[PDB]
Amino acid sequence: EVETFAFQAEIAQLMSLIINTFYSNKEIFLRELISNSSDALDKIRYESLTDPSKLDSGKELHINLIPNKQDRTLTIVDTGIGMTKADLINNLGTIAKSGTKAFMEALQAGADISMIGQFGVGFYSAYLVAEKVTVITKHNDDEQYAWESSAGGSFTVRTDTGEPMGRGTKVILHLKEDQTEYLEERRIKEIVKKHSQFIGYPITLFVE
Ligand SMILES: O/N=C(\c1cccnc1)c1ccc(O)cc1O
């Protein structure tokens, strides 16, 4: 049911660096995940122009943010193109290798963590706040999968037994104890306004 994999070394290093660097401007993680969601929504929207049956797994194109204080989780849901098994195990990490490498050179040369997105690797900024990240994702061409990592050099992928999601990606951030401010309605709004106000899809905050 469950396979465990090692991160590429460079990504495993970016991850320790993100978990072990004192860096207080942690809010930018939301911006980056909303930005990944937006690119995924662009992609399915574009593909649907030539093949409208790609939207048979769901027409609405949106981002839901879903704080949950009792679980200490923040879930970002998009109805973008989703990820295949190859994407999760291989292809995205292969792509992220070069940008991770540049990003770390850039940090050594004075850049700061907030520029992570310009290297295509903003996803791993989740680890500024999350001790564990679960990604549930469904691409039209594939089954539903659950990726998960608490960093420390590995991640698992398994096919996902739970509720079907149709098409898309759900990123479930298990927050560090000291990061629970990112579960507050006001704080999330503030972040979204400040950082994500030009995203061309509806972002809905789910209030508890
Ligand atoms: O396809 N779904 C993706 C994705 C995959 C490849 C490039 N950009 C976004 C995705 C990845 C991370 C994330 O937080 C949300 C997403 O929808």
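Numbering, chain A: per Swiss-Prot, residues 16-223 in sequence.
According to its header, the structure was obtained by X-ray crystallography, 2.1 Å.
Just so it is clear, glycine is given a Cβ too, placed from its N, Cα and C backbone atoms.
What Swiss-Prot records for this protein:
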- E47 to A: Strong ATP-binding. Strong interaction with HSF1, HIF1A, ERBB2, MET, KEAP1 and RHOBTB2. No effect on interaction with TSC1 (MUTAGEN)
- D93 to A: Impaired ATP-binding. Strong interaction with HIF1A, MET, KEAP1 and RHOBTB2. Loss of interaction with HSF1 and ERBB2. Los of interaction with TSC1 (MUTAGEN)
- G97 to D: Abolishes ATPase activity (MUTAGEN)
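Positions of Swiss-Prot features highlighted on the structure.
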residue : record               : Cβ within 10 Å
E47     : mutagenesis position : 21
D93     : mutagenesis position : 27
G97     : mutagenesis position : 27
Cα-Cα distance linking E47 (mutagenesis position) and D93 (mutagenesis position), given in Å to the nearest integer: 13
